[PDB]
Amino acid sequence: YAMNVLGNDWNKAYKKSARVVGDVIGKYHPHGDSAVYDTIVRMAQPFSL
DNA sequence: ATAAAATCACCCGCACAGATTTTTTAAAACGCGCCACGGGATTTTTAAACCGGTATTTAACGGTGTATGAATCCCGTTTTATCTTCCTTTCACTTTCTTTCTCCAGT
């Protein structure tokens, strides 16, 4: 949902991971930032999903 | 696989406190020498003991009114007895490197 709100679509330029992690932590997820990045990493590995 | 909490190396200038490192200086020492000083044997002089006597000067003695010495209670100081420790050391074990002995396929 946070990625959708920012307008980070599939046919546009990339965005840095730090900005997305900061938005997620500061607006929706009241937890640490390392776990969020680790979760994001797993969803982009071809050998995991 | 999601959560909670943590840790370390280096680069760039500048100012200063502390730790080696030369460098200089005053004290202690050695060798040689000479003359200042003290020992020994005469002359000389004077310090103190001794007789007086006199004229003071001190210490022992009897009342009052304190200042302090021994005793008690504490708390910082230093000694002494008492624990743990890291480097030296070998040493039996393990590991790892070097040479040798075959196999052995090919012709």
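To match Swiss-Prot, the residue numbers of chain A are left as they are there, and the shown ones run 50-98.
Structure determined by electron microscopy, 2.3 Å.
From the backbone N, Cα and C atoms, a Cβ is placed for every residue, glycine too.
For the mutagenesis experiment A:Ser83 to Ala, the note given by Swiss-Prot reads: Resistant to fluoroquinolones. A:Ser83 (mutagenesis position) carries a helical DSSP state (H, G or I).
Counting every protein chain shown, the number of other Cβ atoms lying within 10 Å of the Cβ of A:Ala67 (variant position) is 10. As a natural variant entry, A:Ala67 to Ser appears in Swiss-Prot alongside the note: In PPA-10; quinolone-resistant.
One entry in Swiss-Prot concerns the natural variant A:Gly81 to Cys. Its note says: In NAL-97; quinolone-resistant. Counting Cβ atoms from all protein chains shown, A:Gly81 (variant position) has 10 others lying within 10 Å of its own Cβ.
Every protein chain shown contributes to the tally, and the Cβ of A:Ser83 (mutagenesis position) ends up with 9 other Cβ atoms within 10 Å. A:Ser83 to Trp appears in Swiss-Prot as a known natural variant, with the remark: In PPA-18 and strains 233 and 227; quinolone-resistant.
Under its natural variant annotations, Swiss-Prot gives A:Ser83 to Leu the following note: In NAL-51, NAL-112, NAL-118, NAL-119 and strains 58, 158, 218, 231 and 235; quinolone-resistant.
Quoting Swiss-Prot on the natural variant A:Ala84 to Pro: In PPA-05; quinolone-resistant. For A:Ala84 (variant position), the count of additional Cβ atoms within 10 Å of its Cβ stands at 11 [all protein chains shown].
According to Swiss-Prot, the natural variant A:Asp87 to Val carries this note: In strain: 202; partially quinolone-resistant. For A:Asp87 (variant position), the number of other Cβ atoms no farther than 10 Å from its own Cβ, over all displayed protein chains, is 10.
A:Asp87 to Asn appears in Swiss-Prot as a natural variant; the accompanying note says: In NAL-113 and OV6; quinolone-resistant.
Cα separation, A:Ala67 (variant position) to A:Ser83 (mutagenesis position), rounded: 11 Å.
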